[PDB]
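I have placed the structure first, in the form of structure tokens, so that the comments after it can refer back to it.
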Amino acid sequence: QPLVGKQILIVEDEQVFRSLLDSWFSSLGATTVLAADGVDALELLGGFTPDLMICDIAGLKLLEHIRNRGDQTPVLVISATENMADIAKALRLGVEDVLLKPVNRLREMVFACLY
């Protein structure tokens, strides 16, 4: 129960991986909010602030819009992308890390971000 009291927003289009992340974070004690759609998640963020957001940048629009409004919400990107320029854009916007999928290292990044 290392993550009790932490709220995680998971933005993931793929139902299986969405459920996997929910199961993993929830098993650690976090309360999860999941959005299948990145545009839906942007709307959600206009009403609440999680301790960490996970998203795939294959997603940068969501990130650029929250960073331009002044939001300091921690973001971890999990993507299979091999596009260095895209990773670079995410890194410039401010992300905790960019994890390759299909995923481990996730535990490391999450804990090394939350506290």
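To match Swiss-Prot, the residue numbers of chain A are left as they are there, and the shown ones run 3-60, 66-110, 114-125.
The header says X-ray crystallography, 1.8 Å.
Cβ atoms are placed via backbone N, Cα and C, with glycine included.
Close to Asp58 (mutagenesis position) in the fold, though at least 6 residues off in sequence, lie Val13, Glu14, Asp15, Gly66, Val84, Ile85, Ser86, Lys108, each with a CB less than 8 Å from its CB. DSSP classifies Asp58 (mutagenesis position) as coil under the three-state reduction. For the mutagenesis experiment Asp58 to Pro, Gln or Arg, the note given by Swiss-Prot reads: Lack of phosphorylation. Cannot bind RpoS.
Less than 8 angstroms from the CB of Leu67 (mutagenesis position) sit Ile59, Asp93, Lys96, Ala97, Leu100, each of them six or more residues away in the same chain. While the structure shown retains the original residue, Swiss-Prot records the mutagenesis experiment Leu67 to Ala with this note: Lack of phosphorylation.
According to DSSP, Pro109 (mutagenesis position) sits in a coil region rather than a helix or strand. Looking at Swiss-Prot, you'll find the mutagenesis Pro109 to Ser noted as follows: Resistant to IraP but not to IraD. Increases stabilization by IraM. Decreases phosphorylation.
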Inquiry  = So if I measure Cβ to Cβ from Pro109 (mutagenesis position) and keep only same-chain residues at least 6 apart in sequence, which ones fall under 8 Å?
reply    = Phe19, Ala87
Ask   = In the deposited model, 3 residues lying between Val110 and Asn114 are absent; what is the Cα-Cα distance separating these two residues, in Å, to the nearest whole number?
value = 7
Ask   = Across the 5-residue unmodelled segment, how far is the Cα of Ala60 from the Cα of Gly66, in Å?
value = 6
